[PDB]
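To start, the structure itself, in C-alpha cells.
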Amino acid sequence: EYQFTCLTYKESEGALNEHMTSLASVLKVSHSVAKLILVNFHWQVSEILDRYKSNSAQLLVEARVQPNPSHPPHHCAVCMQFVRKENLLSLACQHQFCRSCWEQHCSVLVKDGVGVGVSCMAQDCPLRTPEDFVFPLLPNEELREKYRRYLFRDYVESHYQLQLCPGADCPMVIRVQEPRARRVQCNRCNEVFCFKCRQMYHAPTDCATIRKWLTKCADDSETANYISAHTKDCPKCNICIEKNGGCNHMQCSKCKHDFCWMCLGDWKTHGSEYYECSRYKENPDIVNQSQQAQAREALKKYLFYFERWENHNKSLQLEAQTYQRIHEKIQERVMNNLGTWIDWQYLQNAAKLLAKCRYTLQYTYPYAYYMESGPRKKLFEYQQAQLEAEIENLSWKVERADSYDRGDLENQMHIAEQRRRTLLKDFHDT
Ligand SMILES: [Zn+2]
Ligand SMILES: [Zn+2]
Ligand SMILES: [Zn+2]
Ligand SMILES: [Zn+2]
Ligand SMILES: [Zn+2]
Ligand SMILES: [Zn+2]
C-alpha cells in the first residue's frame, strides 16, 4: 500500500518547529526568517541549502525577506498624520508606516483568515511580514490565536510532505515520505482523498485532468442537468426494466434476454474476449471535415465517455446497497444458526473488491477521454475492456451469490483484481 501517517496537530507543530529550528541554526537566521524561507520553498531543506549556497541574496529576495536591490518620515503614507519616530515601523524594504495603521492592517488581514500572506502596506512591494513583527501588533489573545491557527494551516499547506485532512472540523494531518498522487485515509474521521490535490481519489487520472473533467461535467450544457435513466425498455420485450442492481449485465425476467445496460445490445458480445463496449469508435478522417461535423463528433465522444462515468458511479451506489442487503442476510443466517461469519467472509470480500475495482474503472473513463490516439490508447482500451468485463462478471455473481459457490466467486475476485492491478501499474504514473 501507500506509506502514509496520521498525525495530530500537536505532532505536526512539533515536527514543523524542529525543521524551523534546524534551518535557523544552519542558516544563521532568526526563526521568523527561517519560516518565510521554508514556506517559500515548500519546506524542502535540500533545495533551500543548495540555493542558499548558490545565491543568498536571491534566496532572501525570493523568500520575500529582502527587497530587490535594483531621513525619517514622521508622516504615515496611509493616514497622512504626523507621528513619533518610535511609532513608525517598517520592514527591510524601509517602507515606513505608523503603528496604528500597522495594527489596523494586521487586524483586518487576520480577521479575514490571512496567515502567512501578510505583506507590506505599500503597493507592489512583495515583502512579507515575519511572525515576530506581526505578533506585537495584535492586541488581544483571540487574535493571536487566530493568527497561530492560520499560520499552522499555511505551514501544513506549504509543507511538501504534509496535507491537512479535508474532513470537516478534523484536526489531523496526513504525512507522506515521498509525495505523490496516491490514496490516503485519515484514521480519525475516515476521510479518503488524494494526497497531491486533496480531492477525491482519482487514479489513474492525474489531478489536473480530473479537475478539468469535473468542471466540464458540471459546466457543459449537455451534462449540467443530466440524470441517468432509471428504466430502459427491454431490447426484446420493450418491457420497462428498472436498474436496481449495479451489474450492467441485465437479464429480462420475462423473456430471459441477456443484454447490456449501456448498449441495449446482447450480452454474448460482452464476454471477456472481444470486449468492445468500452472503446469509443473514433473517426480517423474527421479532423479533415467541417467545423459542424467536428463539433458534433466532439459532443458524441464526450457523451460516450460521460455516460459511462455517470453510470459507473450509479452502479457503485447500487452495489453498495446490494452489499448492505448481503450483510443483512448473513446476519440473519448467523442469528438463525445457519452458519458463521467465517464461512461467508468470501462474499463480503468479493463485495469490497468489486467496489474497489469499479471505482478504478469509473475513473478510467476521463483518462481515456483526455488521451491522444496511438498504440498507448489502444493498450489502455484493451486493459479497460478487460477490467470492465471481469467487473460485470463479478457483479453478476455477487448479486446472485446463492447461485454460485465459493470457488468461482473467489476466482472471479482474483481475475478482476489482477486486471485492475495491471491497469494501475501500467497507467498510474507520476
Ligand atoms: Zn498611519
Ligand atoms: Zn514595502
Ligand atoms: Zn480526518
Ligand atoms: Zn490528486
Ligand atoms: Zn424481455
Ligand atoms: Zn455494452
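Residues displayed in chain A correspond, in order, to Swiss-Prot positions 58-127, 134-493.
This entry, so its header tells us, was determined using X-ray crystallography, 2.5 Å.
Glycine is treated like the rest: Cβ placed from N, Cα and C.
As given in Swiss-Prot:
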type     : residues               : note
ACT_SITE : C310                   : active site
BINDING  : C139, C142, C161, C164 : Zn(2+) 1 binding site
BINDING  : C257, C260, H265, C270 : Zn(2+) 4 binding site
BINDING  : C297, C300, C315, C318 : Zn(2+) 5 binding site
MUTAGEN  : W100 to A              : Reduced interaction with neddylated CUL5; when associated with 84-A--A-86
MUTAGEN  : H158 to A              : Loss of effect in myelopoiesis. Abolishes interaction with UBE2L3
MUTAGEN  : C161 to A              : Loss of effect in myelopoiesis
MUTAGEN  : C257 to A              : Does not affect interaction with UBE2L3
MUTAGEN  : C300 to A              : Does not affect interaction with UBE2L3
MUTAGEN  : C310 to A              : Abolishes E3 ubiquitin-protein ligase activity
MUTAGEN  : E455 to A              : Abolishes autoinhibition; when associated with 381-A-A-382
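With respect to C318 (Zn(2+) 5 binding site), the closest of these recorded positions in Cα terms is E455, chosen from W100, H265, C270, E455. The secondary structure of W100 (mutagenesis position), as reduced to three states from DSSP, is coil rather than helix or strand.
In three-state terms derived from DSSP, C270 (Zn(2+) 4 binding site) belongs to a helical segment. Rounded to the nearest whole angstrom, the C-alpha distance between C161 (mutagenesis position) and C270 (Zn(2+) 4 binding site) is 45. Sequence-distant contacts of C260 (Zn(2+) 4 binding site), defined as residues of its own chain at least six apart whose C-beta falls under 8 angstroms from its C-beta, comprise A244, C270, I273, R274.
For the binding-site residues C139, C142, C297, counting C-beta atoms within 10 A of each C-beta gives the highest total at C139.
Cβ neighbour count for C310 (mutagenesis position) (all protein chains, 10 Å cutoff from its Cβ): 25. In this structure, the CA atom of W100 (mutagenesis position) is 60 Å away from the CA atom of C315 (Zn(2+) 5 binding site). Ligand 4 lies within reach of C257, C260, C270 from the recorded positions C257, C260, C270, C300, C318, judged by a C-beta closer than 6 angstroms to any of its atoms.
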